[PDB]
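Take a look at the structure below.
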Amino acid sequence: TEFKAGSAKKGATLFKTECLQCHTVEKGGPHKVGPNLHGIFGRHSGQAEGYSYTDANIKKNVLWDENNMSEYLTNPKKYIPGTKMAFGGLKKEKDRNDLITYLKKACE
Ligand SMILES: O=S(=O)(O)c1cc2c(O)c(c1)Cc1cc(S(=O)(=O)O)cc(c1O)Cc1cc(S(=O)(=O)O)cc(c1O)Cc1cc(S(=O)(=O)O)cc(c1O)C2
Ligand code: HEC
């Protein structure tokens, strides 16, 4: 996939409805069902401090960027077979661009 910067405003609403139940974004924010996402961009998969990941999420062995994030969020278990993230994915390209535009700001 090829990320294109979109609307963080639309992305924020998508995060609220699709992601917030399992994830926080703020620095020092708590783990929930899923890990806190602060600092996710640039970091090795499966490496937030204090969170117990699947071996699949750890050993995916990629650094997160906007393009592999878009691919992941299209269909999480297809990109990371073995994942325990129970999210079906955002099939729509604009949704992923907007979400990721938001995530870049919100987890900085
Ligand atoms: O910046 S905005 O988010 O306000 C914006 C709103 C509209 C827009 O048409 C665009 C931006 C331009 C635009 C950008 C992109 S992107 O490169 O992926 O960022 C894609 C499109 C687009 O028109 C094409 C498009 C895709 C989809 S998808 O099926 O979800 O992938 C839906 C739409 C698209 O126009 C419809 C649409 C939704 C929305 S929504 O408010 O975000 O739901 C605003 C506008 C729309 O035309 C009206
Ligand atoms: C129902 C729960 C749930 C939902 C909904 C969910 N997630 Fe997750 N997410 C998780 C869990 C659990 C993990 C850890 C999975 C593992 O260890 O295999 C995870 C992992 C991730 C990771 C990898 C983190 C890392 O450090 O490698 C990212 C990125 C992520 N989620 C983003 C999102 C985004 C963005 C959304 C919404 C679009 C979302 N998630 C929706 C539960 C969820």
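Since chain A takes its numbers from Swiss-Prot, the residues it shows come out as 2-109.
When the header is checked for method, it gives X-ray crystallography, 1.4 Å.
Just so you know, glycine gets a Cβ as well, placed from its N, Cα and C.
Copied from Swiss-Prot, the annotated features are:
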type: BINDING; residues: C20, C23, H24, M86; note: heme c binding site
type: MUTAGEN; residues: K78 to R; note: Loss of methylation by CTM1
Rounded inter-Cα distance in Å - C23 (heme c binding site), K78 (mutagenesis position): 16
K78 (mutagenesis position) in three-state DSSP notation: helix
Long-range Cβ environment of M86 (heme c binding site), under 8 Å and at least 6 residues apart: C23, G35, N58, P77, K78
Heme c site, defined by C20, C23, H24, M86: further same-chain residues with Cβ within 8 Å of the Cβ centre: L21, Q22, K33, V34, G35, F88
Least surrounded among the recorded positions, given as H24, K78, when other CB atoms within 10 Å are counted: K78
Recorded positions whose CB lies under 6 angstroms from ligand 2, from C20, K78, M86: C20, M86
Nonlocal residues around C20 (heme c binding site), in sequence order (Cβ under 8 Å, 6 or more apart): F88, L100
Collapsed DSSP category at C23 (heme c binding site): coil
